[PDB]
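Asks: Have a look at this one before I ask anything.
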2 protein chains.
Amino acid sequence: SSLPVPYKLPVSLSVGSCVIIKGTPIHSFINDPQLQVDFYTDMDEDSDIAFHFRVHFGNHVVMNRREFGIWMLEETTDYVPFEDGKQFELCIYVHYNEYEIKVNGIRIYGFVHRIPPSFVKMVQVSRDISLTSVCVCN
Amino acid sequence: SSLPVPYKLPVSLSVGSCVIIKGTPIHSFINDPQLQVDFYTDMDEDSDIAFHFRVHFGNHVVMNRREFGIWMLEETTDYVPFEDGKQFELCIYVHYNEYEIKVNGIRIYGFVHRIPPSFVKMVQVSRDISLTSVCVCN
């Protein structure tokens, strides 16, 4: 891995920001690897989460948020266009009303903001991936 | 301009970070446009500056730092491979001992750290450019 995992990146996000994560799963899909990305409100892992994204490669994606320490109503989609054994590009674009999630250039979901994205101060990338790069662009 | 100028971007930098700035000068070189990038230690414009970079397009680059509010000994180079009227890519790479400055893929200088780069909390891009994008990568 070019970068350590879990990877905790301090960030400042605004409307128009894009988080770009490039990496490769460390297991084949028959072994049920996962990728997780959390938009944390502080560096502390127990802080609230504006957007939690967990990919079960070859299966489905689960999303949620944690407010006042409480996980809210989970959201899901079966559209997970990641390829077995290959590098992926995951883009999370901050729109005024939602995070748009793109996988390898394919829009898969829009997760609506329940707190403003400018409250996000750390992005954590975790679980079963080798991380090649992480970029924050505007 | 895709982005407002001056553009003040909160950042967290570490060894291995790269700041990538893409834009175009707003004047032809016969009109002496400038581009400035400052690695500020706070959002406040009067805070100390770990690395100040000022391009006089077609002419030269001046670099400095501001410590305890005092500008230190200025550094310069005549190598400014920006092209008149064209978009440029400026990359500032954080190495353990210096910022390496690349213009359109060409290394032009290494500005040695006098304070650690992790003290940089804001990057300001200013002066005579239309700003297409700014990215911070690791």
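Residues displayed in chain B correspond, in order, to Swiss-Prot positions 2-139.
Header entry for method reads X-ray crystallography, 1.4 Å.
Cβ coordinates are placed from backbone N, Cα and C, and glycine is handled just like the others.
A mutagenesis experiment is reported in Swiss-Prot for this position, B:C136 to S, and the note states: Loss of homodimerization; when associated with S-138. Under its mutagenesis annotations, Swiss-Prot gives B:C138 to S the following note: Loss of homodimerization; when associated with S-136.
Map the listed features onto the structure and describe their local environment.
Replies: Annotation for B:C136 (mutagenesis position): spatial neighbours B:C19, B:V20, B:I21, criterion Cβ-Cβ under 8 Å with sequence separation of six or more. In the three-state DSSP reading, B:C136 (mutagenesis position) counts as strand.
Cβ environment of B:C138 (mutagenesis position): B:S18, B:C19, B:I21 lie under 8 Å away, each six or more residues apart in the same chain.
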